[PDB]
Amino acid sequence: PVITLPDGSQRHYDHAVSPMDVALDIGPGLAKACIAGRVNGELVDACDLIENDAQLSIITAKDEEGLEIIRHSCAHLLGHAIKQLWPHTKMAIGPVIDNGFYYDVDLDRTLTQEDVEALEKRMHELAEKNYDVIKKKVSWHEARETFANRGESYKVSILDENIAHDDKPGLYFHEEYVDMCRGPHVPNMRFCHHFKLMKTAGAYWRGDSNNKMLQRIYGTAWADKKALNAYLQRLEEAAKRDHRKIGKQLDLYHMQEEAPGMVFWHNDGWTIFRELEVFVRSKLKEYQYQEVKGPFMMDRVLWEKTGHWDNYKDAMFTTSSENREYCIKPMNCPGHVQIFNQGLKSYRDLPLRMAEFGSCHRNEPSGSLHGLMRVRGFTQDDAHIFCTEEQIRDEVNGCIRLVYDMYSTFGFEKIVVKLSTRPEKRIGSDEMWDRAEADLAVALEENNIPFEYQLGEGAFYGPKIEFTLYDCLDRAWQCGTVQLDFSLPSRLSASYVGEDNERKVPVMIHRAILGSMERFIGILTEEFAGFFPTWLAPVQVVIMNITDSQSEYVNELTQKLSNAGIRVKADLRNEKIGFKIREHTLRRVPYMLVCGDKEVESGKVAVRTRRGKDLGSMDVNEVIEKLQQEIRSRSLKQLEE
RNA sequence: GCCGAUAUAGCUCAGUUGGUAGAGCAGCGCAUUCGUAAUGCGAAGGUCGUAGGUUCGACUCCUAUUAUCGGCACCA
Ligand SMILES: Nc1ncnc2c1ncn2[C@@H]1O[C@H](COP(=O)(O)O)[C@@H](O)[C@H]1O
Ligand SMILES: [Zn+2]
């Protein structure tokens, strides 16, 4: 066939060739770097034959794809070893994953951190042998036969219920060991030297909490020892960014055994919270919303009417009086509708935008609590928009804009967008869902927002647009969201009066921009690593003296800053100016004002950043204008940087 | 909720070998009045998450429990 290489060059062969064969033909080096090849776009083992013309490319550890191939092979290496150490182990699923791979295994013996260390040792041993990985395509029968005779019940299920009974599934052979799933594998283990097992945990078979929980063993793997070590290094650096840490170090809040999953906001944490509170408010005024507030508990009936009670009563908290059962609200929808139902609304009142910083309480899974990210009590910055279907487009778009508008103040660079389509269990006609799904989609496109569908998610009453942010270790956390609801306002019997003097049920849009205030603070803390932007900073300025001398000057100096609207505390402790500077820089204070005699009756003040950067002595009234400005504009960077 | 692990002073961390819990920092006391990331000396401090149990003896072993860490599942 004729082969066309990355440089347009062509090569002619009179019989089927493999990318490996072609590799040699090109050079002994490239041949030796070969892991796999990319033929006419698809990825195939370097040993697969290329019958007809094709565009070739050799996959090398330089390739992002090689990396994954390598990681996948290590996953097989683990199976190889694991089976030598405890031959009764059943292999389930072992896939590549970000930074590595894992393997779910059914073993009737709880793997201790000692065993996991024994495994990694055996593992490194087999990989050093540098053996060859051999591929062999076969019938869906001998393949089944193979694993049935090997005792692998799981590989069998996958085989007879996930693979076309009329297939030539390829088996991979690592000396005595055999695995069999797609994606190309390594030529020989010479490429699988750098790797390390990490954690281990239970994982349900096939993701169902009703199935058996197997043991999942996680690992990392790279092309070179450098890359691997830089990774582990990155993990360490990441741990110093965790909000639970910084949170404690900076005294932002705490939680206790007696109120699991409920935050106690200490003064400094609450300053941050109240700050986002005014920030949001300023935005609600622009986009023109009303701000209301409803009760914390309401008669359960309201949740029965919407259907929430049936689908979520076990994740809901309730209370009782002699003659009444209440619900501590899980969300603010029903209560806002209650307000809507107050007078008589006409089509002239729409679109009605009603917002609330509402306190939600949900009884989350005990195993799911996570710092400020996943709590049992939180405050949602949500709002519900009551409008006519004609107004949807315009309204949804308004939301989309508001989201990126706000996230841009914090300079987030990774916002991924999802479109959650109808769940299996929902309410509403299939015509309704198409209406809704398409409306969101279109609004997304009309705004040029790339996104992926997420089949199955989406509230029982409507589809959702989910904006998700990431944390220190790149885990996903849903934040802003937009739901299109055509079913609830009717169950809660809400209506306006149309032109024809007829009653119409409004279209309701549920939307939150930050998500929950606790989870957003969770995210900001890790984004700034505790180095909050002057406007969000608990304490903005610390003014210190060097000796009693300057003290009386420092006080009226700090007082001057307070009357100017700057969160400023005065450090007059009898200690070394160096002891102080260390403290507050550690505590992440943005600006530190120093006062030696040279400043006292000299007017000025000695300004320095927390990044470390003497800005030199400057004019009082000037540092004030300068800060009030940094603040007023909620800027990410500080003075002269 | 599930699998595994962890829980020691205000914080960080020993004692994770059954034979009286021990450090640095912080706090307290005295001294030090100092020019941009930690001043010196001193006297003290927990009863080992909680409840049971085994044991001559338990921080160490066992059970139950609560929370937390790492995942899975869940996430209106
Ligand atoms: N348990 C929780 N803890 C903290 N924030 C949450 C929690 N559940 C939901 N959120 C946030 O609130 C938003 C709206 O939640 P939901 O009303 O369930 O759509 C989510 O997108 C998250 O940002
Ligand atoms: Zn809502």
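The numbering of chain A matches Swiss-Prot: 2-642, in order.
Header lists the method as X-ray crystallography, 2.9 Å.
Positions of Cβ are set from backbone N, Cα and C atoms, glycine also.
Copied over from Swiss-Prot, here are the features:
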BINDING   A:246-249, A:342-349, A:489-503, A:547-549, A:575-586, A:595-600, A:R609, A:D615  mRNA binding site
BINDING   A:313-317, A:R363, A:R375, A:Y462, A:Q484, A:547-549, A:575-583, A:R589, A:595-600, A:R609  tRNA binding site
BINDING   A:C334, A:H385, A:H511  Zn(2+) binding site
BINDING   A:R363, A:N364, A:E365, A:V376, A:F379, A:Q381, A:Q479, A:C480, A:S517, A:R520  AMP binding site
MUTAGEN   A:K156 to A  Mischarges tRNA(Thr) with L-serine
MUTAGEN   A:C182 to A  Very high mischarging of tRNA(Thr) with L-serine
MUTAGEN   A:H186 to A  Mischarges tRNA(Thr) with L-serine
MUTAGEN   A:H309 to A  10-fold increase in KM for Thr for activation, 240-fold decrease in aminoacyl transfer. Cells have a long lag phase and reach stationary phase at a lower cell density. KI for BN increases 1000-fold, supports growth in the presence of BN
MUTAGEN   A:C334 to S  Does not complement a deletion strain
MUTAGEN   A:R363 to A  700-fold decrease in kcat for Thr activation, 1000-fold decrease in kcat of aminoacylation, no change in KM
MUTAGEN   A:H385 to A or N  Does not complement a deletion strain
MUTAGEN   A:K465 to A  35-fold decrease in kcat for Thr activation, 570-fold decrease in kcat of aminoacylation, no change in KM
MUTAGEN   A:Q479 to A  Wild-type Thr activation and aminoacylation
MUTAGEN   A:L489 to W  KI for BN increases 1500-fold, no change in aminoacylation activity, supports growth in the presence of BN
MUTAGEN   A:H511 to A or N  Does not complement a deletion strain, has dominant lethal effect in presence of wild-type gene, probably due to repression of the wild-type gene
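Features per Swiss-Prot, on structure.
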residue: A:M317; record: tRNA binding site; DSSP (3 states): coil
residue: A:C334; record: mutagenesis position; DSSP (3 states): helix
residue: A:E365; record: AMP binding site; DSSP (3 states): coil
residue: A:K465; record: mutagenesis position; DSSP (3 states): strand
residue: A:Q484; record: tRNA binding site; DSSP (3 states): strand
residue: A:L489; record: mutagenesis position; DSSP (3 states): helix
residue: A:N575; record: tRNA binding site; DSSP (3 states): coil
residue: A:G597; record: tRNA binding site; DSSP (3 states): coil
residue: A:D615; record: mRNA binding site; DSSP (3 states): strand
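Among the recorded positions A:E365, A:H385, A:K465, A:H511, not one has a Cα within 10 Å of the Cα of A:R609 (tRNA binding site). Sequence-distant contacts of A:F379 (AMP binding site), defined as residues of its own chain at least six apart whose C-beta falls under 8 angstroms from its C-beta, comprise A:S360, A:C361, A:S517, A:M518, A:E519, A:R520. The Zn(2+) site is set by A:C334, A:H385, A:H511; from the centre of their CB atoms, other residues of the chain with a CB within 8 Å are A:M332, A:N333, A:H337, A:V338, A:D383, A:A384, A:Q484, A:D486, A:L489, A:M509, A:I510, A:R512. Ligand 1 lies under 6 Å from the Cβ of A:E365, A:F379, A:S517, out of the recorded positions A:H186, A:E365, A:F379, A:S517.
The subset of mutagenesis positions (A:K156, A:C334, A:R363) lying with their Cα within 10 Å of the Cα of A:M317 (tRNA binding site) consists of A:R363, given in sequence order. Listed binding-site residues near A:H511 (mutagenesis position): A:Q484 (candidates A:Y313, A:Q484, A:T548, A:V595; Cα-Cα distance within 10 Å).
DSSP assigns A:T548 (mRNA binding site) to coil in the three-state reduction, placing it in neither a helix nor a strand. By the rule that a residue counts when its Cβ sits under 6 Å from some atom of ligand 2, the recorded positions A:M317, A:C334, A:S491, A:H511, A:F580, A:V595 yield A:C334, A:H511. DSSP classifies A:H186 (mutagenesis position) as coil under the three-state reduction. Following the DSSP three-state reduction, the secondary structure of A:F580 (mRNA binding site) is helix.
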